[PDB]
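Have a look at the structure below, then the notes.
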Amino acid sequence: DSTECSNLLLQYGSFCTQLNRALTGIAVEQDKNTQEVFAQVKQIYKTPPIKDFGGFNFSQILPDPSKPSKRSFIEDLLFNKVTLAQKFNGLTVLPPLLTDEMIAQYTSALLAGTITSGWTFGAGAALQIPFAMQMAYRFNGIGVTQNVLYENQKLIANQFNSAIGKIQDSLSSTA
Amino acid sequence: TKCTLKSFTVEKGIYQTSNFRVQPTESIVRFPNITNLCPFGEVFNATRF
Amino acid sequence: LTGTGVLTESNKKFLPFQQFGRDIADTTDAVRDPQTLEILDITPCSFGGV
Amino acid sequence: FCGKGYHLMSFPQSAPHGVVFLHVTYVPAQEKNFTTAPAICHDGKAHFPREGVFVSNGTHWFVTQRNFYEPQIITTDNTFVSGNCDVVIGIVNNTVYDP
Amino acid sequence: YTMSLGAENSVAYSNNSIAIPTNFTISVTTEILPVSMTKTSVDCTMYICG
Ligand SMILES: *[C@@H]1O[C@H](CO)[C@@H](O[C@@H]2O[C@H](CO)[C@@H](O)[C@H](O)[C@H]2NC(C)=O)[C@H](O)[C@H]1NC(C)=O
Ligand SMILES: *[C@@H]1O[C@H](CO)[C@@H](O[C@@H]2O[C@H](CO)[C@@H](O)[C@H](O)[C@H]2NC(C)=O)[C@H](O)[C@H]1NC(C)=O
Ligand SMILES: *[C@@H]1O[C@H](CO)[C@@H](O[C@@H]2O[C@H](CO)[C@@H](O)[C@H](O)[C@H]2NC(C)=O)[C@H](O)[C@H]1NC(C)=O
Ligand SMILES: *[C@@H]1O[C@H](CO)[C@@H](O[C@@H]2O[C@H](CO)[C@@H](O)[C@H](O)[C@H]2NC(C)=O)[C@H](O)[C@H]1NC(C)=O
Ligand SMILES: *[C@@H]1O[C@H](CO)[C@@H](O)[C@H](O)[C@H]1NC(C)=O
Ligand SMILES: *[C@@H]1O[C@H](CO)[C@@H](O)[C@H](O)[C@H]1NC(C)=O
Ligand SMILES: *[C@@H]1O[C@H](CO)[C@@H](O)[C@H](O)[C@H]1NC(C)=O
Ligand SMILES: *[C@@H]1O[C@H](CO)[C@@H](O)[C@H](O)[C@H]1NC(C)=O
């Protein structure tokens, strides 16, 4: 709010301008990191069923239907558990170019494509595959024969459900 | 190179060197052909200011 | 203008009201000598790229 | 990571202050639905595919690759024998030809 | 405009359905990546003394 503002700006403005270009480069770099991690695939998919993935319960990591937010229950706990011009003498906080809603939508698209299509969805047109047959292919990729999976499908489904329940209880409780 | 690095021991590689190796000893002055004295006498000694 | 440097003859034209010439980034590249009206380019004593 | 699709090769070419990659990649052109099953129950024994998945056209069954529709008749060379038909979920009844 | 998430698509998950390609396409895509920035250096004698 000082007087002779034009003279002081003309005398010392390009130094501050270079520093502001540096900070703007930092900000667009962070936006580039966000696009680098959350935008592998541009294809957007949706998951109609909830409990036909070979007995594997997916209600809480998939986004729940019939809510204005595309957020899941686990992501609800994630945003809940973390606590956050004249006031800062001119320092301002630029909003992210990708808002949290589209970040949640990108995670939803990644989860939907993964569950519905295995590794295929990023390559091209999505090819549907059952989740059990996908698990058979992942076990074959590891080195164990797939015949174990179809011999103990309910056991692996129960272990996965118990594990995600343990993660839910760990995130829900104060820690 | 030793002077710019500020050390007697200099390692292997390239080293940009800055120093006035020249040190010139010649001075030249070029002023115009004006040689008449200024009327400082009139301004300073004027009988009436 | 007092300084140590190397003088160079260059084809730079000055308006009569302009005696001292400044290049980009406010260094004095050119100057008009009073005795002889040739415009003289100013170059550093050491190029410094050694 | 390397172009878009299943990757075949990449040819580098220089550029002033840069490099350009020409990625030769494989893309699935057309799609077609098929009925699928995890295993085949033949002679009281469960048969799981050594490579590929089971697809069905009409009533008849083949085993084929994930990335190309090349239907081959099911053989004891194509599938391996393990387990029993009861423990597997989603098994269909069919036959296994043997050479 | 609102930023495009991408092309909308829909696939129907089923426990007894598979999608196997019947034809294939061989495509050449272009990816351009910068390598180096033009190297600069400063002459201290010129920067300080002139
Ligand atoms: C998958 O798990 C969730 C939670 O782990 C189950 O949600 C529960 O649903 C019952 C009714 O079906 C409610 O009484 C519980 O309160 C819910 N739990 C929570 C934590 O909200 C969900 O039912 C499971 N899926 C299936 C198909 O059973
Ligand atoms: C699915 O495709 C196979 C292969 O073309 C069909 O099998 C052939 O069917 C014809 C007529 O029934 C026979 O003459 C051939 O000998 C069969 N060949 C093989 C390789 O099996 C099969 O009938 C088709 N199923 C349907 C009706 O969709
Ligand atoms: C596949 O074939 C087996 C026998 O080869 C079928 O098992 C029979 O099922 C009937 C119907 O309940 C029973 O009455 C028989 O006792 C069963 N036989 C044996 C040996 O278990 C089986 O149902 C067939 N599967 C399908 C889907 O048709
Ligand atoms: C897969 O797609 C290719 C297109 O690249 C098809 O090749 C075309 O075949 C028709 C019919 O003979 C020709 O008229 C075109 O000239 C071909 N295209 C090119 C670029 O040469 C091919 O037939 C398709 N395969 C199947 C099984 O449908
Ligand atoms: C200036 O004038 C006075 C007389 O008014 C004289 O006495 C004096 O000497 C003069 N100064 C000079 C520079 O001669
Ligand atoms: C000064 O005098 C010299 C010779 O006495 C002459 O060559 C030069 O042009 C003159 N310069 C000016 C500005 O009068
Ligand atoms: C597979 O079936 C679904 C639902 O019936 C349909 O929308 C889709 O177009 C089918 N796939 C092809 C390649 O026609
Ligand atoms: C497959 O999904 C359909 C659709 O609800 C269902 O009727 C059928 O029982 C399911 N079969 C298995 C083996 O899960």
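By the numbers in Swiss-Prot, the shown part of chain A spans 745-828, 852-942.
Per the header: electron microscopy, 3.5 Å.
Positions of Cβ are set from backbone N, Cα and C atoms, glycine also.
According to DSSP, A:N764 (variant position) sits within a helical segment. In the shown protein chains, 12 other C-beta atoms lie within 10 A of the C-beta of A:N764 (variant position). Record note (Swiss-Prot), natural variant A:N764 to K: In strain: Omicron/BA.1, Omicron/BA.2, Omicron/BA.2.12.1, Omicron/BA.2.75, Omicron/BA.4, Omicron/BA.5, Omicron/BQ.1.1, Omicron/XBB.1.5, Omicron/EG.5.1. The unchanged residue is displayed.
Looking at Swiss-Prot, you'll find the natural variant A:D796 to Y noted as follows: In strain: 19B/501Y, Omicron/BA.1, Omicron/BA.2, Omicron/BA.2.12.1, Omicron/BA.2.75, Omicron/BA.4, Omicron/BA.5, Omicron/BQ.1.1, Omicron/XBB.1.5, Omicron/EG.5.1. Under DSSP, A:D796 (variant position) is assigned to coil, being neither helix nor strand in the three-state scheme. Cβ neighbour count for A:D796 (variant position): 15 (other Cβ atoms within 10 Å of its Cβ, all protein chains included).
Quoted from Swiss-Prot for the published natural variant A:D796 to H: In strain: B.1.1.318.
Remark: A:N856 (variant position) has no non-local neighbours by Cβ distance under 8 Å and separation of at least 6 in sequence. The annotation that Swiss-Prot gives for the naturally occurring variant A:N856 to K reads: In strain: Omicron/BA.1.
For the natural variant A:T859 to N, Swiss-Prot gives this note: In strain: Lambda/C.37. The structure shown keeps the original residue. Just so you know, the Cβ of A:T859 (variant position) picks up 8 other Cβ atoms within 10 Å once every protein chain is counted.
Shown in sequence order, A:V785, A:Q787, A:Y789, A:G880, A:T881, A:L894 are the residues of the chain, 6+ apart in sequence, with a C-beta less than 8 angstroms from the C-beta of A:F888 (variant position). The secondary structure of A:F888 (variant position), as reduced to three states from DSSP, is helical. Swiss-Prot lists A:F888 to L among its natural variants, and the accompanying note reads: In strain: Eta/B.1.525.
For the pair A:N764 (variant position) and A:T859 (variant position), the Cα-Cα distance reads 11 Å. In this structure the alpha carbons, written CA, of A:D796 (variant position) and A:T859 (variant position) are 48 Å apart.
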